[PDB]
Amino acid sequence: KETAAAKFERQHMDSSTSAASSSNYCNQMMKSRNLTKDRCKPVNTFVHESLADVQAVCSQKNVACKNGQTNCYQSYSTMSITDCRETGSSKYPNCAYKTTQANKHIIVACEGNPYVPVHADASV
């Protein structure tokens, strides 16, 4: 089994690129990060910042999570991110995604020791 921290890293970290400069970015990333196995993950965000920068959010602005829990944090600064969302033409195993690059504040849920991100709770 994958640890919560490791899963967050695989699903949401992409520090190798400063931004998604192609419409095929999501199709490639969703496939390579294994998010289209057995089924197409409907929505998923990738953050283009260092892992250290994202982990640091766990000690930044404490905010409520969508579910009401209180272990969520909002990044003080905006970050380069790419949102991936299935398109109408998407049909597993032939998943299709729209790539939307943007700069926004990320919101993550943190847990453990070390206290690190374990869930992506949107972005502002």
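By Swiss-Prot numbering, chain A shows 27-150, in order.
Recorded method for this deposit: X-ray crystallography, 1.4 Å.
Cβ atoms are placed via backbone N, Cα and C, with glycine included.
Database features (Swiss-Prot):
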- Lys33, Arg36, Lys67, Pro68, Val69, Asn70, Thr71, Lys92, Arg111: substrate binding site (BINDING)
- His38 to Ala: Loss of activity (MUTAGEN)
- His38: active site, proton acceptor (ACT_SITE)
- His145 to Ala: Loss of activity (MUTAGEN)
- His145: active site, proton donor (ACT_SITE)
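The binding-site residues near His145 (mutagenesis position), taking a 10 angstroms Cα-Cα threshold over the set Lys33, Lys67, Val69, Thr71, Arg111, are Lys33. Distances between the Cα of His38 (mutagenesis position) and those of the binding-site residues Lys67, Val69, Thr71, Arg111 are shortest for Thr71.
Just so you know, of the binding-site residues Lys33, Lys67, the Cβ with the fewest other Cβ atoms around it within 10 Å is the one at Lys33. Listed in sequence order, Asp109, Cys110, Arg111, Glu112 are the same-chain residues at least 6 apart in sequence whose CB falls under 8 Å from the CB of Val69 (substrate binding site). In the three-state DSSP scheme, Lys33 (substrate binding site) falls into the helix class. Residues within less than 8 Å, Cβ to Cβ, of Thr71 (substrate binding site) and separated from it by at least 6 positions along the same chain comprise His38, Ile107, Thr108, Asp109, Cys110, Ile132, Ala146, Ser149.
When other Cβ atoms within 10 Å of the Cβ of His38 (mutagenesis position) are tallied across all protein chains shown, the result is 19. Following the DSSP three-state reduction, the secondary structure of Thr71 (substrate binding site) is strand. The recorded positions in question are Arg111, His145, and the one with the fewest Cβ neighbours inside 10 Å is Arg111.
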